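Inspection log for the structure reproduced underneath, given as structure tokens.
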Amino acid sequence: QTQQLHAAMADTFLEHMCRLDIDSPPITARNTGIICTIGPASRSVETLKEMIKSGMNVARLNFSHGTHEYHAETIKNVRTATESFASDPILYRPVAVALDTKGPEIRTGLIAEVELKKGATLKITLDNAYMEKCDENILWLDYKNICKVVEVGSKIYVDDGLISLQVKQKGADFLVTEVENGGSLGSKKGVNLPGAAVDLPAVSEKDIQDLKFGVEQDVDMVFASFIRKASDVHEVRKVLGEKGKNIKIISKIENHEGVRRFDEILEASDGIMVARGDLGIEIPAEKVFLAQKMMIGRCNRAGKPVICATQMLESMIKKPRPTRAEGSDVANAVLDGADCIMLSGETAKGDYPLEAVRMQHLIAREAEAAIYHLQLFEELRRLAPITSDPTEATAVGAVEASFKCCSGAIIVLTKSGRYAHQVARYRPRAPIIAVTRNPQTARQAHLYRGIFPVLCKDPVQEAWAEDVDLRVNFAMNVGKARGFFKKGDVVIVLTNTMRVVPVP
Amino acid sequence: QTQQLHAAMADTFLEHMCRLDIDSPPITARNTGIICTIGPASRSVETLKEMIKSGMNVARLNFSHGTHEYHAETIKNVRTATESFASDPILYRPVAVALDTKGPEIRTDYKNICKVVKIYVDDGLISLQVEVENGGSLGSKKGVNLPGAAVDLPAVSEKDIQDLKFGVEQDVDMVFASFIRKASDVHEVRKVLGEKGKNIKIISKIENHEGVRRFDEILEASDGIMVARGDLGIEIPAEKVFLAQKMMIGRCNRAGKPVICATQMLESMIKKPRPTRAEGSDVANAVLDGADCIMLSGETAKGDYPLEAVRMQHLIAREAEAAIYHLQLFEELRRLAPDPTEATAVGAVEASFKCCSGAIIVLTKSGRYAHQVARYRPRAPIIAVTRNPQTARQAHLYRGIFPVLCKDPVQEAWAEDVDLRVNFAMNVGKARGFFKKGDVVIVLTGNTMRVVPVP
Amino acid sequence: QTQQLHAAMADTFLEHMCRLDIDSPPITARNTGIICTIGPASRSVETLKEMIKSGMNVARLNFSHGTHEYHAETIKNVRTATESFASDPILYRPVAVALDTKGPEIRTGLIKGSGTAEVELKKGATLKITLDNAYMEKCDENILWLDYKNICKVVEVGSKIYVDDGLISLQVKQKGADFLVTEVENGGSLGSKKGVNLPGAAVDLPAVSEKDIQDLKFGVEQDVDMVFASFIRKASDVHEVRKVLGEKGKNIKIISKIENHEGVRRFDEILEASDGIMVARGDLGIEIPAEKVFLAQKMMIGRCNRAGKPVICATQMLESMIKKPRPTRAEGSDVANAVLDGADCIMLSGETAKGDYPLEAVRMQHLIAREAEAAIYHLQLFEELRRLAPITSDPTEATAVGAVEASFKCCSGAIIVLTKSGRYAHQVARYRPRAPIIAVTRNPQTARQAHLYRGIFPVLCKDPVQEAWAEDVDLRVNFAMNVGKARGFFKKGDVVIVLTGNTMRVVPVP
Amino acid sequence: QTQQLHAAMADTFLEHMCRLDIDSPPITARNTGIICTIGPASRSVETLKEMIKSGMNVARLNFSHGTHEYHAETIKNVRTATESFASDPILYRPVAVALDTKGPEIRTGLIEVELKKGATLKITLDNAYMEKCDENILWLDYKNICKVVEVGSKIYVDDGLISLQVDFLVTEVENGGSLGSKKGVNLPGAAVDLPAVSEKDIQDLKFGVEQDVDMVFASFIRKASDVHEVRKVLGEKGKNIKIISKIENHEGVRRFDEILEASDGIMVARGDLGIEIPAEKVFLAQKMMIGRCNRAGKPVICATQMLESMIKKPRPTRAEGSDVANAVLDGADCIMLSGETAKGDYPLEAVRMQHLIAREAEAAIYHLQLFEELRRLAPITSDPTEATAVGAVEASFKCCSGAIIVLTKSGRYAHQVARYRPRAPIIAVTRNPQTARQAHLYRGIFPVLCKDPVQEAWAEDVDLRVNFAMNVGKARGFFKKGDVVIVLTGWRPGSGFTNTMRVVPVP
């Protein structure tokens, strides 16, 4: 009657859908990590504390804007808000910090707003003299090489793809275009060139410094913008270097080349972001769902984290409740298989950042119950390579056992996080309580569906079995406290050993 | 490398997802009906013609606003725009008219309010407790919801009765009945339409908790369902809506009855010429869920971009239709299925997957025969050739049915009249780019199935 | 409550198994073709008539024995017996004639000069094998002549040699130029003209010998429907048989017999070149370890089903019935399991050729095949066949698969198919409907060859062609309805499916 | 490449068939238990030793024949043969003893006389002709055969090869043949009023308890109450003896579910069954019963005529080879030999052939679908031991382990693992000699008997038994150092089930 267990028992997907029940309450635990972009509306310590309480797991810093000093301060406030809960390690929630690079962006100059009208002429110039004199006649932008990569007849998008132009003529140092989709044009707006092979560096001089700064600031992960190919990833990896070797690189797929070359990018990366914002300008908007499902499926297949991003609850920037399309989008990203879901303007600058976060937590939890685990697990089994790795055997063994005895959690003791990632990849219904003494492991674990990281602060006990018992008992106290399970329930414990344990 | 045929051949749903390909172009035909709400932005004859050319199949009239004379005029304009293409029967596209009732609404006017009373106003955006907890700018005669409260208004009020009557007068093809809570609500509407309106399809709108709980009996009584997500998502927690949506679409598919996904599908396109990524995904997922039709409200009623909204639903539906995992869907429909006409339809659908036909052509008077084929959800479009104009319009309710209105005289020799109608379908399909000479299509003559080369 | 329909509805194979019901009776129709080897026990017109009535569909002539004159007389008797029923076209059953070649056999000589004579071999004793034709008909306890002149260059000391269906085992202890001295590893009775296997050896005999060529030409002259080619090892072997049949025998079906390891290894190219396959378990289970035969069998049947080419399961299926009126439990199981595997036909050898209970054996295959055909898990089989079928531009394939799908939906009493060459009906059979396929043809050879395919019940229309097409179609369909009613496949009012050659119609029985 | 692993990966059953490869060799371990009927041909200590070496796991004594004195000697000989291997516990193979009851048989008197197709015969109950049966008069021991018979009723003699049509009965030979003494007689479609447990069966069952037999195969079980009667005779002293119900008539098939519930296991007794019901229907009953036993997690034996021709020949027919393979493919826990080992000329060859075929067949199982289905059809519970067993089987598929090592006292824990039908052998280490013998009834369980004394230190005790298992596996070629195996530690004295699964490299 709870957790859509009646639907879970259906023998066909169609019957599974038919049994979905709005009156069947979800379990307390929410498995899908929530990533929040931080900015004006959410940067204060006090607001940050509330965002943690509402469900924020990862703080995203968008380096397309802001100075190092501005971001260092954000990072400082995140940690302050986060450590304000550190006194009770049973209820302390780790919070990750993610650095999202600028990457090979193209931006217009400074206009004030001008109205671009359908059919009108607009000249694109590179002449720095017009750098701050952008108007409805002449538009400067910062991609000096633009004329060498675009052709006559090709389209240029400006401002989240809302304004569109067609290249009509190529001048010596300029482009002559005609407005197709008009609208009001502001300053320093994003420009996209679908069909063009932009030859900006995968990692610019600015990107290099931003990455280095990330290392200095001990960030947990990097969201690398406009990744086109494995070599782009390698450059990011080399820049993070030895000091940042444990920082996870999440490649953002935002253009056609990234999709085409997805497999090599995935192999090189620690995870993927479906960056629907740019992607849905670079390719036709009606095709984005295809790329999203393809990437989520392939990440699920490979056991690597995948993030669904951009415009998930967009209207909530201005309103306290989302649209029905938005409710559906979050649910479907989760049903698709997304490890995490993301908020951008909704939390960075919107008027209801707390409600946005809470709505993502609510929808995700409902959606997680509605997953058809019977089929998903069967298929993950079949598609999983038969190998000799014993930790891999234990992981699937534990997940199988968790479905059988309908356990309240799988408790995993992990140093690097790997052991727990191996369990997550099989997508158990039961929450995975990953107990670790490594603070970075705890933060980064949020990247994986189902992992609820807890940070053990007790010293290592001399006797191994006592040290194990200490950590498992910790996990038990967390589960009871958070209402995941209670005395007398049954949980699976992984330490290579799997034990099925009654909760005290 | 087209129609997601590589993903179509996957052995598992996961591998199906893994193979979805942005570079695999869809076919030209679009199976999912598009229902547009008409209003100031789309009322003119000139704009209506563009909306037909853009993909509109059903004109929805919201009787929550406007007078009979107003609606009569809209109806008149729809028919003028529609008939403007009649000169070429090969190119004429039927357009249906839907009457959507006010039903048990509450506007800023509920009598025993204080006898049943959280209170919501304006798409549940403004919230109230018996203090303004949420809020913002309040407007005129906005809609109110009392979640959890048993509002005792009549399922069919006096206004409703007169509106339904007006429906019969106006020869509308279908009624979308609001706030249907139970089988008995459906029976009241049916009685009003009475004998004169017995052929008018009744679509029950599920917009409250009781509608969901009593879904099965409501579906048994109705001709179809609308997942009325607007009110539904105020009446129950917004985060539960997708559960209701998928349950209803699932159960409608299982029953063989039309289901409409409605409300806020492309909402932002009221003010912008492009949708958000959430809206792109919503339309696509509604089609993947199994929705027969998708709907536009404000987007076509009142927005700045009516035509763009219609074109975008058209583009997305078409992409999503190819991304359906037909292998699993068809097998599950076959297994879950409980008559020679039924055997012939399932056989045609099976054939169509086998030879990857350009179409299944069905000759049908009442539409039943084409409905029976649509219920097995073929990939190939269903070109339904009928001489019955009402049949031609109502057929839009079913996924995959592309109705065509034959106006040729009835030939004396049966086989000749069949051949004339089939060749009419061939001509329509060639003209619309569905297939070309040499291609193969399946033909159901009305119990006969032919596998036939396009002449 | 009939035809295992409760089991048919199960959602899993495991549950399909659990629902199999001994009290759920099968339909009348039996889909699996029964092939009977003719010999002393079954050569008379009287017995042949009864065998036909008991369910024989194909008469197999074993050219490993007998003269051309002998076989001509057999064929003559088969046709006399077959045509004795011709007077009522509605009840006439076409009966096919199959020529099974000798091929590259090794044969022993005559024991004490008699075809019927035996001697005992005792375990541990010694036995000399000779090629000296002086001992051709003087085989016995101590001297065994065989006809493979080059045997000494293919075998060695330690080499194992099997005689008579692998029952007698010998090991070579000493060579010679004209002989081998062997030790009997397993004794028993040693008859005359028995088959010899050298499972370790590389026999140098040709796939198609000059005797085989004569026999094949004779087959063409005699108008046989099909050839069962022995010891086929590769595609080129098939092509040689095909070439020998020539233009005149171009329509004769070639069935390749797989009886050695190489035939299994190169199975795919053999199948591609062949009209169909025989799982020749006799020789095969001597040439490879007996415990592996079931693997080869299931692999071959599976791949034949996948290819849509007929496959025959053969040899020792009801062996004990050569001497006894009822089969063993293993034999009942074997027949049932061959049909569950997907075998188009089953075969009887000694059971019908020389045994004391030929009619009972034919009857038992009939009874078992029918029970097992209902026990098939069509739900999964049809789903898999389809899933594994190429999307193609072929309209006849689309029609065939549509007919089969419909026949499951309405559980029809039959799929009626008008066919000239038989191909159209073959295309239906490849999708394995539960309902019998009544193939109406005017072509007598088509009618006979149709027995190769599971579920095809061929009927031969003798009526003159009608000038009006729709009238000619209606005549043939009504013929089919008449046969169906008379055989009890269905009755007036039942719904059946009709393919006319591309149209599918779903009509009621008149 | 090996163990049909390529076919193992196929996405459909059909493609699974297409990939079966005569050149893909199986592993060493053979999971299907082999039950051998012991008689004149296999009764000596010398021959019994070879029987064990050839693959015999269970010795069946048919109490339809022979005196207690005869059977005690056979049992003594089995035990002498079996203990002759006990010096090296690592290579010792437990051997179970099964007592198969006479039950409600009907037989004829003493006399051979050739019977002729078309001839009258006198079925007489007159005990004067008890030892004077002949071509004209035939006496049988079923005294009330008249209340149950009727005109036109049929009667079968000698494995139903001779058939007859109907305080005495005059009949006609509907089917002839030579007639011996004391042959089995069947009355299909008639209700035989004999006791499920007769005076003799009772004494045989008590003798069985006294002789410490591991299991009883109870003949002609028609209903749940028959099973209870058998359980009652075995009583408190025989409470741990497994009752296998033999399903040999229509009633037993009909009332199968209640019989299965009351029983420790099932025998598909195809001999009598194929006389009681039409022979062409037997395979339906077999697959039904095997399927339902697999579903219930209870042992099922396929019996009778599996390698029949090997009574006289050193090699089986092709239908016999097929029958064995298919019984295994069906899911039979055990397969059986009767005349082939009791009296045939090639008992050792018959044992070996069952061993070879079962091993080839075990590899050819489509585990992918079988495991999926067993799971989906398996009631979820809170039972931690259930969770650990299924978890271990899943793990064993994932990492193609060499074995699943299970520590068990009464065998139950090992049975739970076996019900999920792993490909890997389940090495069941026990200190209980009976558990080690009875474990043979379960597909995939390879029982090893630990002779070591219990250690005080539990961890030391576990290591001891586990290492024993490692040594067994290595010595029998199941795995080698560096391989990976799954270990289930089971019951801890005074604490209870550990509910622990370890994944371990072979030392």
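We're sticking with Swiss-Prot numbering for chain D, so the shown stretch reads 14-124, 131-185, 191-531, in order.
We read in the header that X-ray crystallography, 2.0 Å was used to get this structure.
From the backbone N, Cα and C atoms, a Cβ is placed for every residue, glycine too.
Database features, via Swiss-Prot:
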type	residues	note
BINDING	D:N70, D:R106, D:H464	L-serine binding site
BINDING	D:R73, D:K270, D:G295, D:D296, D:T328	substrate binding site
BINDING	D:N75, D:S77, D:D113, D:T114	K(+) binding site
BINDING	D:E272, D:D296	Mg(2+) binding site
MUTAGEN	D:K367 to M	Abolishes both pyruvate kinase and protein kinase activities
MUTAGEN	D:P403 to A	Significant reduction in hydroxylation and in PKM-mediated transcriptional activity of HIF1A; when associated with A-408
MUTAGEN	D:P408 to A	Significant reduction in hydroxylation and in PKM-mediated transcriptional activity of HIF1A; when associated with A-403
MUTAGEN	D:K433 to R	Abolished acetylation by EP300. Abolished deacetylation by SIRT6
MUTAGEN	D:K433 to Q	Mimics acetylation, promoting homodimerization and activation of the protein kinase activity
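Structure with Swiss-Prot features highlighted.
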{"residue": "D:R73", "record": "substrate binding site", "DSSP class": "strand"}
{"residue": "D:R106", "record": "L-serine binding site", "DSSP class": "coil"}
{"residue": "D:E272", "record": "Mg(2+) binding site", "DSSP class": "coil"}
{"residue": "D:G295", "record": "substrate binding site", "DSSP class": "helix"}
{"residue": "D:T328", "record": "substrate binding site", "DSSP class": "coil"}
{"residue": "D:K367", "record": "mutagenesis position", "DSSP class": "coil"}
{"residue": "D:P403", "record": "mutagenesis position", "DSSP class": "coil"}
{"residue": "D:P408", "record": "mutagenesis position", "DSSP class": "helix"}
{"residue": "D:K433", "record": "mutagenesis position", "DSSP class": "coil"}
Same chain, 6+ residues apart, C-beta under 8 Å of the C-beta of D:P408 (mutagenesis position), given in sequence order: D:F521, D:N523
Proximal to chain C - binding-site residues among D:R73, D:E272, D:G295, D:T328, CB under 8 Å: D:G295, D:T328
Neighbour count (Cβ, 10 Å) for D:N70 (L-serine binding site): 25
Rounded Cα separation (Å) that holds between D:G295 (substrate binding site) and D:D113 (K(+) binding site): 14
Cβ under 8 Å to chain A, applied to binding-site residues D:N70, D:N75, D:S77, D:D113, D:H464: none
Sorted by sequence, non-D:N70, D:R106, D:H464 residues with Cβ within 8 Å of centre, L-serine: D:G46, D:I47, D:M69, D:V71, D:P107, D:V108, D:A109, D:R461, D:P471
Among D:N70, D:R106, D:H464, the record's L-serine binders - longest CA distance, Å: 10
Substrate site span - longest C-alpha distance across D:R73, D:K270, D:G295, D:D296, D:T328, in Å: 17
DSSP-derived structure type at D:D113 (K(+) binding site), helix or strand or else coil: strand
Among D:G295, D:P403, the most crowded of the recorded positions [Cβ within 10 Å]: D:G295
Cα-to-Cα distance of termini bounding the 5-residue gap, D:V185 and D:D191, in Å: 13
C-alpha separation across unresolved stretch of 6 residues from D:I124 through D:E131, Å: 6
D:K270 (substrate binding site) to D:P403 (mutagenesis position) - Cα separation in whole Å: 27
Integer Cα-Cα distance in angstrom, D:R73 (substrate binding site) to D:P403 (mutagenesis position): 34
Residues flanking the substrate site, with Cβ no more than 8 Å from the Cβ centroid of D:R73, D:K270, D:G295, D:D296, D:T328 and excluding those residues themselves: D:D113, D:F241, D:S243, D:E272, D:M291, D:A293, D:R294, D:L297, D:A327, D:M360, D:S362
Remaining residues near the recorded K(+) site, that is with C-beta within 8 Å of the centroid of the site residues D:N75, D:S77, D:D113, D:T114: D:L74, D:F76, D:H78, D:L112, D:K115, D:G116, D:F241, D:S243
Residue among binding-site residues D:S77, D:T114, D:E272, D:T328 with Cα closest to the Cα of D:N70 (L-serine binding site): D:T328
Long-range Cβ environment of D:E272 (Mg(2+) binding site), under 8 Å and at least 6 residues apart: D:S243, D:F244, D:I245, D:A293, D:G295, D:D296, D:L297, D:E300
Site with most surrounding Cβ atoms, counting all protein chains shown within 10 Å, from the binding-site residues D:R106, D:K270: D:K270
Among D:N75, D:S77, D:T328 [binding-site residues], residue with fewest other Cβ within 10 Å: D:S77
Number of Cβ atoms other than its own within 10 Å, given for D:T114 (K(+) binding site): 26
Entry from the recorded positions list D:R73, D:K433 having the most other CB atoms no farther than 10 A: D:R73
Residues near D:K367 (mutagenesis position) in space but at least six apart in sequence (CB under 8 A): D:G52, D:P53, D:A54, D:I335
